[PDB]
Amino acid sequence: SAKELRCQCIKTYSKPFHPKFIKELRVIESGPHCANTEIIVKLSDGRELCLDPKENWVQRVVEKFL
């Protein structure tokens, strides 16, 4: 019902990687505009990494950190 939705993370990292520099993480709702849910993490160095929810290790990152 709104065009507020946007696919910020065009590409995601599928290769397993668990950085200890993650302090915060944001979750973006895909909705009708985006077929896949977008998960992004924020590193203490001001770095952003896009993760694919289809990957099991990605869930581990979210679950373990939160």
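Note that chain A is numbered according to Swiss-Prot, with residues 28-93 shown in order.
If you check the header, you will see the structure was determined by solution NMR.
Positions of Cβ are set from backbone N, Cα and C atoms, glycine also.
According to Swiss-Prot, the protein has these features:
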- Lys91 to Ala: Decreases heparin-binding activity. Impairs heparin-binding activity and leukocyte transendothelial migration; when associated with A-94 and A-95 (MUTAGEN)
Secondary structure of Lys91 (mutagenesis position) (DSSP, helix/strand/coil): helix
All-chain count of other Cβ atoms within 10 Å of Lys91 (mutagenesis position): 9
